[PDB]
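Data block below; observations after.
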Amino acid sequence: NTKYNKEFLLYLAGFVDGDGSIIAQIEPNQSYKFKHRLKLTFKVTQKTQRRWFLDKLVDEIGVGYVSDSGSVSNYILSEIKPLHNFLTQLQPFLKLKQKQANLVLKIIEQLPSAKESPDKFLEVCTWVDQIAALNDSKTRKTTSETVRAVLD
Amino acid sequence: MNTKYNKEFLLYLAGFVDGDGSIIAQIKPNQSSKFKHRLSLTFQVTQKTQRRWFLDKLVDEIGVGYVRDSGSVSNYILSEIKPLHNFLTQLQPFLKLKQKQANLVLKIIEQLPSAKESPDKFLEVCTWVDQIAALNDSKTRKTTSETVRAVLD
DNA sequence: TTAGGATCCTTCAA
DNA sequence: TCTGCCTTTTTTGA
DNA sequence: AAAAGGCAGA
DNA sequence: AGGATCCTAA
Ligand SMILES: [Ca+2]
Ligand SMILES: [Ca+2]
Ligand SMILES: [Mg+2]
Ligand SMILES: [Mg+2]
Ligand SMILES: [Mg+2]
């Protein structure tokens with residue numbers, strides 16, 4: 001677990017509150033115990049012209065990668081343990097996405113117990129809804145109520 | 001009056017401006033100005049109006065400027081030359097993507113007195129406007145230093 | 001089964 | 001003439 | 001985001 | 001920005 005410089009975290013928190021996204025998803029999948037998987041992602045988008053700024057993030061954060069979609073590029077961090085460490089340090093400085101960050105942390109902490117009980121998995125799905133409600137969500141499909149058909 | 005801004009504020013805000021902000025220089029045709037154009041310099045931060053509270057707070061923090069709504073979004077705007085120069089002076093050290101535009105704005109503001117004095121000097125400052133627009137993701141710009149160049153009266 | 005990655009779309013919020 | 005505000009539009013860059 | 005414009009008082 | 005869906009090593 002890298003400890004990040006405070007002045008870097010201050011600047012990055014501002015940048016993230018601007019061009020960043022803290023995303024939580026429920027994805028249907030038949031192979032998973034409760035027929036769904038949780039996915040958590042920290043992302044920063046930039047026009048591919050400024051991909052260099054994202055390549056620098058990779059180096060400064062120490063983990064994650066940059067993916068180019070053509071017009072725009074994304075810094076992506078998904079790996080659970082580094083994500084938890086990163087958001088823990090970032091969160092105090094966030095002003096617009098602080099709640100989403102803290103919901104992500106809470107979800108991560110509950111993942112072990114979420115795989116053992118459908119009631120617990122559902123509850124955790126409800127925190128995912130909460131993150132989506134905080135985001136400017138516009139194309140969401142799978143919600144905790146989708147999951148609530150573990151009511152079989 | 002030359003408000004002094006605090007370090008942790010400037011650091012966070014520099015980040016946020018590199019994200020959702022814009023540092024804009026324009027040449028506005030206007031027949032009642034000395035050389036038939038007015039230079040306008042703007043610092044702007046955009047956000048969805050549901051988050052206008054964040055922009056209103058920027059008025060309190062920067063201590064000048066104002067917020068306007070427009071469709072589904074809001075903008076903090078600072079265009080007043082003396083405070084804008086003071087603010088960008090202190091913000092610039094921490095900018096990463098918009099540092100050059102901020103410094104060009106400062107250079108422009110410092111030359112304005114003597115831009116009113118020579119057409120050739122007015123033209124050169126206009127080329128600094130050009131450079132800022134180049135650095136930005138410019139897509140609907142119309143009036144450029146070249147427009148100004150006649151002026152060949 | 002699980003976790004992370006790869007690839008792409010949708011609709012704005014800049 | 002000048003300068004602080006205002007008010008809308010275009011096209012993405014998120 | 002990054003322009004385009006307009007009005008009015010000093 | 002904020003999702004969606006497919007894939008495959010572990
Ligand atoms: Ca919302
Ligand atoms: Ca450009
Ligand atoms: Mg934003
Ligand atoms: Mg941006
Ligand atoms: Mg943005």
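A Cβ is built for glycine as well, from the same backbone N, Cα and C atoms used for every other residue.
Feature annotations, reproduced from Swiss-Prot:
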type    : residues                 : note
BINDING : B:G19, B:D20             : Mg(2+) 1 binding site
MUTAGEN : B:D20 to A, L or N       : Loss of catalytic activity. Reduced affinity for DNA
BINDING : B:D20                    : Mg(2+) 2 binding site
MUTAGEN : B:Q26 to A or C          : Alters the specificity of the endonuclease
MUTAGEN : B:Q44 to A, C, T, V or W : Alters the specificity of the endonuclease
MUTAGEN : B:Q47 to N               : Strongly reduced affinity for DNA. No effect on catalytic activity
MUTAGEN : B:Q47 to A, E or M       : Loss of catalytic activity
MUTAGEN : B:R68 to A               : Loss of activity
MUTAGEN : B:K98 to A               : Strongly reduced affinity for DNA. Increased catalytic activity
MUTAGEN : B:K98 to R               : Strongly reduced affinity for DNA. No effect on catalytic activity
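Around the Cβ of B:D20 (mutagenesis position), the same chain contributes B:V45, B:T46, B:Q47, each under 8 angstroms and 6 or more positions distant in sequence.
Residues distinguished by a CB atom under 6 angstroms from ligand 4 are absent from the mutagenesis positions B:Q44, B:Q47, B:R68, B:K98. Ranking the recorded positions B:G19, B:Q26, B:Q44 by the distance of their Cα atoms from the Cα of B:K98 (mutagenesis position) places B:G19 first.
Ranking the mutagenesis positions B:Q26, B:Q44, B:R68 by the distance of their Cα atoms from the Cα of B:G19 (Mg(2+) 1 binding site) places B:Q44 first. The Cβ of B:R68 (mutagenesis position) lies under 8 Å from the Cβ of B:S74, B:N75, B:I77, each of which sits 6+ residues away along the same chain. Cβ neighbour counts within 10 Å, taken over all protein chains shown, single out B:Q47 as the most crowded of the mutagenesis positions B:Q26, B:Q44, B:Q47. By a Cβ separation below 8 angstroms, chain A lies close to these of the recorded positions B:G19, B:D20, B:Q44, B:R68: B:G19, B:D20. The recorded positions under consideration are B:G19, B:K98. Their Cβ neighbour counts within 10 Å are lowest for B:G19. Cα of B:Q26 (mutagenesis position) to Cα of B:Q44 (mutagenesis position): a distance of 13 Å.
Taken residue by residue with DSSP, B:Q44 (mutagenesis position) is part of a strand. Ligand 3 lies under 6 Å from the Cβ of the following mutagenesis positions, listed in sequence order from B:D20, B:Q47, B:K98: B:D20.
Checking the recorded positions B:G19, B:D20, B:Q26, B:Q47, B:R68, B:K98 for a CB within less than 6 Å of any atom of ligand 5 leaves B:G19, B:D20, listed in sequence order. In the three-state DSSP classification, B:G19 (Mg(2+) 1 binding site) falls within a helix. In the three-state DSSP scheme, B:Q26 (mutagenesis position) falls into the strand class.
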